[PDB]
Amino acid sequence: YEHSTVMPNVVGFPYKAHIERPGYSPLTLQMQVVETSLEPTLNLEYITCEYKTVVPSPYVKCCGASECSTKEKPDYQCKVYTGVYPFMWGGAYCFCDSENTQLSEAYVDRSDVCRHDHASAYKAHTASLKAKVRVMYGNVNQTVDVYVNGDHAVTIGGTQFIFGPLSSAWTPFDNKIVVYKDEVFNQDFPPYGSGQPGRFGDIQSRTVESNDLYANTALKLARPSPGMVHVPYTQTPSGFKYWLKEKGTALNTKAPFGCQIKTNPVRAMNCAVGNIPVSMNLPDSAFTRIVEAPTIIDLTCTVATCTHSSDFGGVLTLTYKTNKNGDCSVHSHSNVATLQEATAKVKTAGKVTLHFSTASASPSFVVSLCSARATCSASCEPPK
(Lines of atoms letter the chains of each structure in order from A and count residues from 1; the text may use other names and numbers.)
(Lines give C-alpha, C1' and ligand atoms only; values in the text may rest on other atoms or scores of the structure.)
Protein backbone atom coordinates (compact mmCIF):
# COMPACT_ATOMS: atom_id res chain seq x y z
CA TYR A 1 0.00 0.00 0.00
CA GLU A 2 1.28 3.45 -1.06
CA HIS A 3 0.59 5.53 2.04
CA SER A 4 2.07 9.05 1.98
CA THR A 5 1.81 11.88 4.52
CA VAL A 6 3.53 15.22 5.05
CA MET A 7 4.70 15.70 8.65
CA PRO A 8 6.18 18.87 10.18
CA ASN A 9 9.88 19.32 10.93
CA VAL A 10 9.75 19.76 14.71
CA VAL A 11 11.52 17.71 17.40
CA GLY A 12 9.28 15.85 19.86
CA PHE A 13 6.01 16.40 17.97
CA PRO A 14 4.21 13.03 17.77
CA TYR A 15 2.75 12.76 14.26
CA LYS A 16 -0.27 10.49 13.67
CA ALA A 17 -1.17 9.12 10.22
CA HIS A 18 -4.47 7.29 9.78
CA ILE A 19 -5.53 7.38 6.08
CA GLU A 20 -7.92 4.48 5.78
CA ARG A 21 -8.44 1.52 3.41
CA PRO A 22 -11.02 -1.05 2.26
CA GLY A 23 -10.51 -4.39 4.00
CA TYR A 24 -9.42 -2.67 7.25
CA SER A 25 -8.41 0.53 9.13
CA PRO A 26 -4.85 1.96 8.91
CA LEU A 27 -2.80 0.66 11.86
CA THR A 28 -2.42 4.11 13.46
CA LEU A 29 1.17 5.17 12.63
CA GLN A 30 3.25 7.27 15.07
CA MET A 31 6.49 8.99 14.10
CA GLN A 32 8.46 11.98 15.44
CA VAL A 33 11.90 13.45 14.80
CA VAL A 34 14.49 13.06 17.59
CA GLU A 35 17.08 15.35 16.00
CA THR A 36 17.70 17.43 12.87
CA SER A 37 21.21 18.02 11.52
CA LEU A 38 21.61 20.53 8.69
CA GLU A 39 25.20 19.96 7.51
CA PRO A 40 26.66 21.92 4.56
CA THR A 41 29.33 20.37 2.30
CA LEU A 42 32.50 22.41 2.83
CA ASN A 43 35.61 23.17 0.78
CA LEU A 44 38.49 24.30 2.99
CA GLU A 45 39.61 27.33 1.02
CA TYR A 46 42.51 28.31 3.32
CA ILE A 47 43.95 28.99 6.77
CA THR A 48 44.89 32.32 8.30
CA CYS A 49 46.62 33.25 11.55
CA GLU A 50 49.05 35.99 12.63
CA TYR A 51 52.46 36.18 10.98
CA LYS A 52 56.09 35.88 12.03
CA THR A 53 57.96 38.42 9.89
CA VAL A 54 61.47 37.26 8.97
CA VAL A 55 64.55 39.37 8.21
CA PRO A 56 67.93 37.82 7.36
CA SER A 57 71.26 39.43 8.26
CA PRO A 58 71.89 42.14 5.67
CA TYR A 59 74.68 41.60 3.12
CA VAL A 60 77.08 44.57 2.92
CA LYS A 61 79.95 45.04 0.45
CA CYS A 62 82.42 47.95 0.44
CA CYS A 63 83.46 49.38 -2.95
CA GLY A 64 81.29 46.92 -4.93
CA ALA A 65 77.73 46.10 -5.95
CA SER A 66 75.24 43.44 -4.83
CA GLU A 67 72.54 42.03 -7.12
CA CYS A 68 69.06 40.96 -5.98
CA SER A 69 67.70 37.58 -7.10
CA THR A 70 64.20 36.19 -7.37
CA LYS A 71 63.12 34.15 -4.34
CA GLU A 72 59.90 32.17 -3.84
CA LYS A 73 59.31 33.09 -0.18
CA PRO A 74 56.00 34.62 1.02
CA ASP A 75 55.80 38.41 0.55
CA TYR A 76 59.50 38.29 -0.40
CA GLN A 77 61.45 41.52 -0.87
CA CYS A 78 65.02 42.51 -1.51
CA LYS A 79 66.41 45.88 -2.55
CA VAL A 80 70.10 46.72 -3.01
CA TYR A 81 70.75 50.13 -1.47
CA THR A 82 73.76 52.23 -2.63
CA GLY A 83 75.75 54.88 -0.71
CA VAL A 84 74.54 53.41 2.56
CA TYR A 85 77.45 53.58 4.99
CA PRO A 86 79.61 56.46 3.69
CA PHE A 87 83.15 56.14 5.07
CA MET A 88 84.64 53.84 7.74
CA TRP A 89 82.75 55.91 10.33
CA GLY A 90 79.75 55.47 8.00
CA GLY A 91 78.84 52.42 10.10
CA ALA A 92 80.34 49.41 8.30
CA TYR A 93 84.07 50.34 8.40
CA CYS A 94 84.15 50.67 4.59
CA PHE A 95 86.84 52.51 2.65
CA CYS A 96 84.85 54.11 -0.21
CA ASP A 97 82.48 57.10 0.08
CA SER A 98 79.37 56.37 -1.99
CA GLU A 99 80.46 53.15 -3.73
CA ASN A 100 79.43 50.77 -0.85
CA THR A 101 76.25 48.66 -1.10
CA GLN A 102 73.80 46.77 1.13
CA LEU A 103 71.45 44.05 -0.14
CA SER A 104 68.47 44.25 2.23
CA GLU A 105 65.76 41.54 2.29
CA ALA A 106 62.79 40.09 4.19
CA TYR A 107 59.75 37.81 4.01
CA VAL A 108 56.72 36.59 5.94
CA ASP A 109 56.42 33.14 7.52
CA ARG A 110 53.46 31.47 9.23
CA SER A 111 53.28 32.40 12.92
CA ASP A 112 55.18 30.27 15.43
CA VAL A 113 51.76 29.40 17.00
CA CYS A 114 49.59 28.94 13.91
CA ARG A 115 48.74 25.29 14.67
CA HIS A 116 47.23 26.34 18.03
CA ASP A 117 45.62 29.64 17.03
CA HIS A 118 44.12 30.02 13.54
CA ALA A 119 40.90 30.06 11.49
CA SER A 120 39.55 28.13 8.49
CA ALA A 121 37.70 29.78 5.59
CA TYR A 122 35.28 27.44 3.84
CA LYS A 123 33.09 27.44 0.78
CA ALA A 124 29.85 26.03 2.24
CA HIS A 125 27.92 24.25 -0.50
CA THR A 126 24.38 22.84 -0.86
CA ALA A 127 23.56 21.13 2.45
CA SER A 128 22.21 17.61 3.03
CA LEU A 129 19.52 17.16 5.71
CA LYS A 130 19.87 14.30 8.21
CA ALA A 131 17.16 13.21 10.64
CA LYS A 132 16.84 10.61 13.41
CA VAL A 133 13.17 9.65 13.26
CA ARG A 134 11.49 7.12 15.54
CA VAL A 135 8.75 5.15 13.76
CA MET A 136 5.94 3.24 15.51
CA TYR A 137 3.20 1.12 13.92
CA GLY A 138 2.00 -2.28 15.18
CA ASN A 139 4.91 -3.99 16.94
CA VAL A 140 7.95 -1.76 16.37
CA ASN A 141 9.51 0.85 18.68
CA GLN A 142 12.45 1.04 16.27
CA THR A 143 14.33 4.30 15.62
CA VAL A 144 16.32 5.25 12.51
CA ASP A 145 18.75 7.68 10.83
CA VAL A 146 17.93 8.79 7.27
CA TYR A 147 18.68 11.56 4.75
CA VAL A 148 15.67 13.86 4.31
CA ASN A 149 16.13 13.97 0.52
CA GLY A 150 13.79 12.57 -2.15
CA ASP A 151 16.07 9.57 -2.70
CA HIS A 152 17.16 7.60 0.41
CA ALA A 153 15.02 4.72 1.71
CA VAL A 154 14.76 2.54 4.85
CA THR A 155 12.97 -0.72 5.68
CA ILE A 156 11.11 -0.77 9.01
CA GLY A 157 8.79 -3.70 9.81
CA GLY A 158 9.15 -4.73 6.16
CA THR A 159 7.72 -1.33 5.17
CA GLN A 160 9.77 1.03 3.02
CA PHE A 161 10.06 4.58 4.28
CA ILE A 162 11.31 7.58 2.33
CA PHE A 163 11.43 10.95 4.08
CA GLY A 164 11.19 13.25 1.10
CA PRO A 165 12.92 16.45 0.08
CA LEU A 166 12.44 19.14 2.71
CA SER A 167 9.76 21.66 1.76
CA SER A 168 12.29 24.45 2.45
CA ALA A 169 15.81 24.98 1.07
CA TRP A 170 16.71 27.43 3.86
CA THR A 171 20.06 27.41 5.67
CA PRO A 172 21.74 29.60 8.30
CA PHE A 173 25.07 29.26 6.42
CA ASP A 174 26.08 31.55 3.53
CA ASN A 175 28.08 30.73 0.38
CA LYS A 176 31.31 31.44 2.30
CA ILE A 177 31.83 30.75 6.02
CA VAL A 178 34.61 30.98 8.59
CA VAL A 179 35.25 28.80 11.62
CA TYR A 180 37.58 29.84 14.44
CA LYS A 181 37.27 27.96 17.76
CA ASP A 182 33.85 26.37 18.41
CA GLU A 183 32.09 29.28 16.68
CA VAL A 184 31.23 29.79 13.01
CA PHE A 185 30.88 33.03 11.05
CA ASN A 186 29.12 33.97 7.81
CA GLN A 187 31.90 35.90 6.10
CA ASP A 188 32.95 36.96 2.58
CA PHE A 189 36.63 36.21 3.11
CA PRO A 190 39.06 37.08 0.30
CA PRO A 191 40.10 34.24 -2.02
CA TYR A 192 43.43 32.46 -1.91
CA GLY A 193 46.06 34.61 -3.63
CA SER A 194 44.17 37.89 -3.21
CA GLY A 195 44.10 38.39 0.56
CA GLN A 196 44.71 42.06 1.37
CA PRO A 197 47.08 43.61 3.93
CA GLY A 198 46.17 44.29 7.56
CA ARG A 199 42.74 42.65 7.30
CA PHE A 200 41.49 39.06 7.56
CA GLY A 201 43.35 36.63 5.31
CA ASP A 202 46.56 38.66 4.94
CA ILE A 203 48.33 35.32 5.10
CA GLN A 204 46.70 32.30 3.43
CA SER A 205 47.73 28.62 3.50
CA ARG A 206 45.70 25.80 1.96
CA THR A 207 46.01 23.74 5.12
CA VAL A 208 47.83 24.37 8.39
CA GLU A 209 50.54 21.78 7.68
CA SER A 210 50.69 22.92 4.01
CA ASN A 211 54.22 24.19 3.41
CA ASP A 212 53.11 26.93 0.98
CA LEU A 213 51.84 30.36 2.02
CA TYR A 214 50.54 33.50 0.31
CA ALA A 215 51.22 36.70 2.24
CA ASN A 216 50.47 40.36 1.56
CA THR A 217 51.13 42.52 4.62
CA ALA A 218 52.50 45.59 2.83
CA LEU A 219 56.01 44.55 3.93
CA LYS A 220 58.11 47.49 2.73
CA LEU A 221 61.91 47.58 2.94
CA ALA A 222 63.48 50.87 3.98
CA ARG A 223 66.81 52.56 3.38
CA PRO A 224 69.27 52.31 6.28
CA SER A 225 70.34 55.81 7.32
CA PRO A 226 74.02 55.92 8.38
CA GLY A 227 74.37 54.92 12.02
CA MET A 228 74.60 51.14 12.10
CA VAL A 229 74.40 48.13 9.81
CA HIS A 230 70.76 47.09 9.95
CA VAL A 231 67.69 46.36 7.85
CA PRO A 232 64.61 48.52 8.57
CA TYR A 233 61.12 48.13 7.11
CA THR A 234 57.45 49.13 7.35
CA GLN A 235 54.96 46.25 7.55
CA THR A 236 51.22 46.23 8.41
CA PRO A 237 50.39 44.30 11.63
CA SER A 238 48.39 41.09 11.25
CA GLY A 239 44.79 41.31 10.12
CA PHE A 240 44.22 38.06 11.99
CA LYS A 241 44.91 39.82 15.30
CA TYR A 242 42.82 42.70 13.93
CA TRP A 243 39.96 40.36 13.02
CA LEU A 244 39.79 39.07 16.62
CA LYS A 245 37.70 42.20 17.32
CA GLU A 246 35.53 41.69 14.18
CA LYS A 247 34.97 38.11 15.33
CA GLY A 248 31.82 38.45 17.47
CA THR A 249 28.62 38.18 15.43
CA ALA A 250 28.74 34.39 15.49
CA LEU A 251 25.90 32.24 14.19
CA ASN A 252 25.55 30.21 17.41
CA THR A 253 24.66 33.57 19.03
CA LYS A 254 21.42 33.79 17.04
CA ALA A 255 19.26 30.67 16.86
CA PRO A 256 16.63 31.28 14.18
CA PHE A 257 14.04 28.48 14.36
CA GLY A 258 15.80 26.99 17.39
CA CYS A 259 18.91 26.10 15.41
CA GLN A 260 21.86 24.82 17.42
CA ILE A 261 25.15 25.57 15.64
CA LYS A 262 27.74 22.98 16.64
CA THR A 263 31.41 22.85 15.81
CA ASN A 264 33.50 19.88 14.66
CA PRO A 265 31.30 19.00 11.76
CA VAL A 266 29.78 22.38 10.90
CA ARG A 267 26.04 21.91 11.37
CA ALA A 268 22.67 23.11 12.66
CA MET A 269 21.00 20.68 15.08
CA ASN A 270 17.25 20.56 15.67
CA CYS A 271 16.34 23.43 13.34
CA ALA A 272 12.54 23.72 13.30
CA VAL A 273 12.05 24.56 9.61
CA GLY A 274 9.61 23.22 7.00
CA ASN A 275 7.63 20.04 6.39
CA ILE A 276 8.88 16.51 5.73
CA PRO A 277 6.94 14.80 2.95
CA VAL A 278 6.90 11.08 3.70
CA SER A 279 6.06 8.13 1.48
CA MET A 280 5.87 4.45 2.33
CA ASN A 281 5.16 1.08 0.71
CA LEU A 282 3.31 -1.00 3.32
CA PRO A 283 2.78 -4.69 2.64
CA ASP A 284 -0.76 -6.02 3.26
CA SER A 285 0.61 -8.14 6.12
CA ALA A 286 1.44 -4.93 8.07
CA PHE A 287 -2.32 -4.41 8.37
CA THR A 288 -4.45 -6.59 10.71
CA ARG A 289 -7.51 -6.74 8.53
CA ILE A 290 -11.15 -7.06 9.47
CA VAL A 291 -12.12 -10.60 8.52
CA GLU A 292 -9.14 -11.62 10.68
CA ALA A 293 -9.66 -8.71 13.12
CA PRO A 294 -11.83 -8.95 16.27
CA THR A 295 -15.35 -7.54 16.14
CA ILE A 296 -16.19 -5.32 19.10
CA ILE A 297 -19.78 -4.46 19.99
CA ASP A 298 -21.49 -2.06 22.43
CA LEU A 299 -18.59 0.42 22.36
CA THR A 300 -19.04 3.19 24.94
CA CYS A 301 -16.63 5.77 26.38
CA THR A 302 -16.50 7.03 29.98
CA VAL A 303 -14.03 9.69 31.20
CA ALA A 304 -12.74 9.20 34.76
CA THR A 305 -10.66 12.36 35.23
CA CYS A 306 -9.26 15.13 33.03
CA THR A 307 -7.14 18.32 33.09
CA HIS A 308 -7.45 21.42 30.87
CA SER A 309 -4.17 21.90 28.90
CA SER A 310 -1.70 19.42 30.41
CA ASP A 311 0.66 17.06 28.56
CA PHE A 312 -1.72 14.10 29.11
CA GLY A 313 -4.32 15.05 31.74
CA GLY A 314 -7.13 12.89 30.34
CA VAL A 315 -8.13 9.48 31.70
CA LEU A 316 -10.91 7.67 29.78
CA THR A 317 -12.07 4.03 29.69
CA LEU A 318 -13.99 2.07 27.03
CA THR A 319 -16.55 -0.65 27.76
CA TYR A 320 -17.33 -3.12 24.97
CA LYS A 321 -17.76 -6.77 23.96
CA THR A 322 -15.44 -8.73 21.65
CA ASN A 323 -15.45 -12.30 20.30
CA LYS A 324 -11.74 -12.81 21.15
CA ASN A 325 -8.44 -11.13 22.14
CA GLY A 326 -6.54 -8.99 19.59
CA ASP A 327 -4.60 -5.78 18.85
CA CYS A 328 -6.65 -2.64 18.07
CA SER A 329 -5.52 0.80 16.87
CA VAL A 330 -7.13 3.60 18.92
CA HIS A 331 -7.28 7.12 17.40
CA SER A 332 -9.29 10.35 17.77
CA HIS A 333 -11.35 11.67 14.85
CA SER A 334 -11.62 15.15 16.34
CA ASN A 335 -8.62 17.49 16.69
CA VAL A 336 -10.13 18.87 19.91
CA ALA A 337 -8.33 15.97 21.67
CA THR A 338 -5.41 13.59 21.04
CA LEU A 339 -4.48 10.22 22.55
CA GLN A 340 -1.21 9.31 24.28
CA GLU A 341 -1.40 5.83 22.72
CA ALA A 342 -2.33 4.65 19.22
CA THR A 343 -2.85 0.92 20.01
CA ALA A 344 -4.39 -1.12 22.85
CA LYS A 345 -4.50 -4.76 23.98
CA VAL A 346 -8.23 -5.61 23.77
CA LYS A 347 -9.10 -8.47 26.14
CA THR A 348 -12.34 -10.40 26.76
CA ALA A 349 -13.00 -8.39 29.97
CA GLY A 350 -14.42 -5.38 28.09
CA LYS A 351 -12.34 -2.59 29.61
CA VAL A 352 -9.62 -0.55 27.87
CA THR A 353 -8.23 2.48 29.73
CA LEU A 354 -6.68 5.22 27.58
CA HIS A 355 -4.90 8.50 28.33
CA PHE A 356 -5.39 11.64 26.22
CA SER A 357 -4.39 15.29 25.84
CA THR A 358 -6.62 18.29 25.15
CA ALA A 359 -7.04 22.04 25.67
CA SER A 360 -10.76 22.57 26.33
CA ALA A 361 -13.13 22.93 29.28
CA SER A 362 -15.95 20.83 27.82
CA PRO A 363 -14.71 18.93 24.74
CA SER A 364 -16.61 16.35 22.65
CA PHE A 365 -14.62 13.97 20.43
CA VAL A 366 -15.02 10.74 18.46
CA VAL A 367 -12.70 7.99 19.72
CA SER A 368 -12.34 4.84 17.62
CA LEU A 369 -11.34 1.31 18.65
CA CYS A 370 -10.39 -0.99 15.78
CA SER A 371 -13.23 -0.24 13.31
CA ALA A 372 -15.78 0.62 16.03
CA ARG A 373 -16.34 4.19 17.24
CA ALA A 374 -17.95 6.22 20.04
CA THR A 375 -18.23 9.72 21.54
CA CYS A 376 -16.49 11.04 24.70
CA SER A 377 -17.03 14.11 26.93
CA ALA A 378 -15.90 15.62 30.25
CA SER A 379 -15.29 18.77 32.32
CA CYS A 380 -11.64 19.84 32.74
CA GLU A 381 -9.79 22.65 34.59
CA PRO A 382 -6.04 23.49 34.89
CA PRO A 383 -3.65 23.43 37.91
CA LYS A 384 -1.86 26.39 39.56
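Chain A residue numbers are taken from Swiss-Prot; in order, the displayed residues are 816-1199.
Note: Cβ is positioned from N, Cα and C throughout, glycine not excepted.
What Swiss-Prot says about this protein:
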type	residues	note
VARIANT	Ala880 to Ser	In strain: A7
MUTAGEN	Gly906 to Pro	Retention of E1 protein in endoplasmic reticulum
VARIANT	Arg930 to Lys	In strain: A7
MUTAGEN	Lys1162 to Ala	Complete loss of interaction with host receptor VLDLR
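Positions of the features from Swiss-Prot, shown on the structure.
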residue	record	contacts (Cβ under 8 Å, 6+ apart)
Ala880	variant position	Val895, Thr897, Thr916
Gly906	mutagenesis position	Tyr900, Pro1041, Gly1042, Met1043, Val1044
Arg930	variant position	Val1023
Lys1162	mutagenesis position	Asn1140
